[PDB]
Amino acid sequence: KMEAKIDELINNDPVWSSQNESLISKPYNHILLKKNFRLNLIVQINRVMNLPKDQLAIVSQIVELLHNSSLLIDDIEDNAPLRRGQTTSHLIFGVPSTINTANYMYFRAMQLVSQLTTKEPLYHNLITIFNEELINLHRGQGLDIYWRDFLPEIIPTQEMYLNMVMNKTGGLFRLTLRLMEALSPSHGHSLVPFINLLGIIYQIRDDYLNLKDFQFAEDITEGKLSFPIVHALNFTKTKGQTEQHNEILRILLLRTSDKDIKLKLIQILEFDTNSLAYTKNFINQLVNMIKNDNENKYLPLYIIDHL
Amino acid sequence: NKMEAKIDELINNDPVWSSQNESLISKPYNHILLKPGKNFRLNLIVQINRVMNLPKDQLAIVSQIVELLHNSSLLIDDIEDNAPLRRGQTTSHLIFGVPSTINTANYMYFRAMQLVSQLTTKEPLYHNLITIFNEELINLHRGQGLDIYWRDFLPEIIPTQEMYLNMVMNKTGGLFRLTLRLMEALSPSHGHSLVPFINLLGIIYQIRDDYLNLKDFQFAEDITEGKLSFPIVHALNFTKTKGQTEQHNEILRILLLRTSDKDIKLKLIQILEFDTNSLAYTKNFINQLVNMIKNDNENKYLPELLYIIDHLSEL
Ligand SMILES: CCCCC/C=C/CC(C/C=C/CCCCC)(P(=O)(O)O)P(=O)(O)O
Ligand SMILES: CCCCC/C=C/CC(C/C=C/CCCCC)(P(=O)(O)O)P(=O)(O)O
Ligand SMILES: [Mg+2]
């Protein structure tokens, strides 16, 4: 009867219950409490693409799974205690379950791609898009983490920083857009260059506000090669400002939560390298590239301000 | 206008990525490759192929896919298990850090995925292969999710033998079925599906892995990890059934210590030895599974194969 139960088990598909499904979904469901704005960007873009609502909703579900899962992983990789003022998933469910659940969701997302179309040519394209951007997202993340964890072995320049962003942040943006463009039953030049720009603006502003809001500035504690930090390191290098250059490095290397020390790094950025003003300006120019796109080379606005 | 011009160029092109960038993020992965077994996993594929007859070009690609998935799963697994060693060498996360190791492992899941396109140009087949890839990776993560949940939230859920076996069908069964199913789908030919057989192989493999981790010690790292192993699942249900309250609680207590103390680990092992007879039970359960194949004279499960089964511990 032992052998009989084994026969039954190996001839059936692996058993999995809704109760099991809920257990593994816990770390994921916790971050859901943190979507209205990203859905808006998708609805807006769909005016140019025109996917039928149902197909649109699946793209949205795919994009929500990747977004949320990648943030669960990112918070573990950044040792972040909070995400939108709430305790991070891994601190509640543990790093092990959270890594597994986030990765599980990548593949659930991958499965939804199959429900976008039954046309084999188009399907293959969609998987190829998914695959390529997840690959880019990972390269970008990998390089960002490498710079941070091997500091001070490599100090990126602005150009290296911008390529890392095109991979990382650009991956998620282009994935949503490229899927939508491949599905369009319609719509002008591709909006990829435009979504790339949005992604870059999004990341620099994210780096900028992390330091500006403090002026918690968790990016400092993390040791991240942020856009303002990249500017300051290369500024001090260039001007031969040895002590300042080394002091930025020292603070980043402390992995500090000390408010006083964080403020000091901010003092260097405000008074010595003027990196926060330089970033504010850099962002404004990226944005004016669109505000001033009268001939619609990028455009097919409100979203670019609430990015 | 030079900035705009550079920005315009940057955004109208694919993201820049160098071979140098590629080597820096491959560190955690290149490191686990320095571990053996590759030959043995290849040996199983080779033997299975005597049935499937995939051309060597294709078989090579199937093997690259499975190897990437295998090694990446292990990198993640060692982080999830807080493992300090793997095949006698330091785990990657301890060298390059957990952050880089998670990213790299996940990166390789997608490289493995990308490779599936190199198996065929036939779109219906392509669709079938990716579906197989997607399904078993979903199964693998479900199984791993349960194994980890049971362990990290113990005693919230004490799995029974049946729950354990289902978890294994999903987790270890996932990787064994992935390889086999890809091959069955690519076969140009050859008898009943080998899925039941490959599930049994995954099950013998897992319970034997659990078994040997304790028997070899009798470093029993599974005890330090607090894993709900086959012998541990038997012990916990055996003691509850027989009303051995103190022994049932002490097993849970030792698991929850996450201890490396050798005497404490030996104490737990000897409890399973003389008190619950979990080592004997497991050993016999393994032999019974193996006998289901060795006594498969009607080739119900079966299509060098037995050789594998005996050196299964080295895949
Ligand atoms: C392979 C994992 C990729 C994770 C990418 C996420 C990064 C998160 C950040 C912000 C990125 C947000 C991307 C939003 C994309 C919306 C579609 P954070 O500030 O929330 O930590 P950062 O670590 O790059 O700064
Ligand atoms: C999503 C990650 C799945 C990881 C599955 C791997 C588990 C590893 C083990 C062994 C599993 C091996 C899978 C079969 C390999 C066949 C070549 P270990 O002993 O190396 O830690 P276990 O945690 O199941 O015991
Ligand atoms: Mg094991």
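We number each residue from 1, going along the chain as drawn.
From the backbone N, Cα and C atoms, a Cβ is placed for every residue, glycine too.
Contacts of A:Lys35 (isopentenyl diphosphate binding site) defined by a Cβ separation under 8 A and a same-chain sequence distance of 6+ are given as A:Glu64, in order along the sequence. Classification of A:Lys35 (isopentenyl diphosphate binding site) by DSSP places it in coil, neither helical nor stranded. Annotation comment: Swiss-Prot describes A:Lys35, A:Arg38, A:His67, A:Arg84 as isopentenyl diphosphate binding site.
DSSP assigns A:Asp78 (Mg(2+) 1 binding site) to coil, not to a helix or a strand. Under the heading Mg(2+) 1 binding site, Swiss-Prot lists A:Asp74, A:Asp78, citing experimental evidence as support.
Sequence annotations record features per position, and here Swiss-Prot assigns Mg(2+) 2 binding site to A:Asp74, A:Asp78 based on experimental evidence. For A:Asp78 (Mg(2+) 1 binding site), other Cβ atoms within 10 Å of its Cβ number 20.
Within the same chain, the residues at least 6 positions away from A:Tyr106 (mutagenesis position) whose Cβ sits under 8 Å from its Cβ are A:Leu65, A:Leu66, A:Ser69, A:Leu134, listed in sequence order. In Swiss-Prot, the entry for mutagenesis A:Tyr106 to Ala (Swiss-Prot position 107) states: Reduced affinity for isopentenyl diphosphate (IPP). The structure shown retains the original residue.
Here the residue is the original one, while Swiss-Prot reports the published mutagenesis A:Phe107 to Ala (Swiss-Prot position 108) with the comment Reduced affinity for isopentenyl diphosphate (IPP). Under a cutoff of 8 A between CB atoms, and with a sequence separation of 6+ in the same chain, A:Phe107 (mutagenesis position) has no neighbours.
In the three-state DSSP classification, A:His138 (mutagenesis position) falls within a helix. Quoted from Swiss-Prot, the note attached to the mutagenesis of A:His138 to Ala (Swiss-Prot position 139) states: Reduced affinity for isopentenyl diphosphate (IPP).
Checking the recorded positions A:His67, A:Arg84, A:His138 against chain B with a Cβ-Cβ cut-off under 8 Å leaves A:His138. Spread of the isopentenyl diphosphate binding residues is 16 Å (greatest Cα-Cα distance among A:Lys35, A:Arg38, A:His67, A:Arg84). Taking all protein chains in view, 25 other C-beta atoms sit within 10 angstroms of the C-beta of A:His138 (mutagenesis position). The binding-site residues under consideration are A:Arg38, A:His67, A:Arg84. Their Cβ neighbour counts within 10 Å are lowest for A:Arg84. Ranked by Cα separation from A:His138 (mutagenesis position), the binding-site residues A:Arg38, A:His67, A:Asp74, A:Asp78, A:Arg84 are led by A:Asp74. Secondary structure at A:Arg84 (isopentenyl diphosphate binding site), taken from DSSP and collapsed to helix, strand or coil, is coil.
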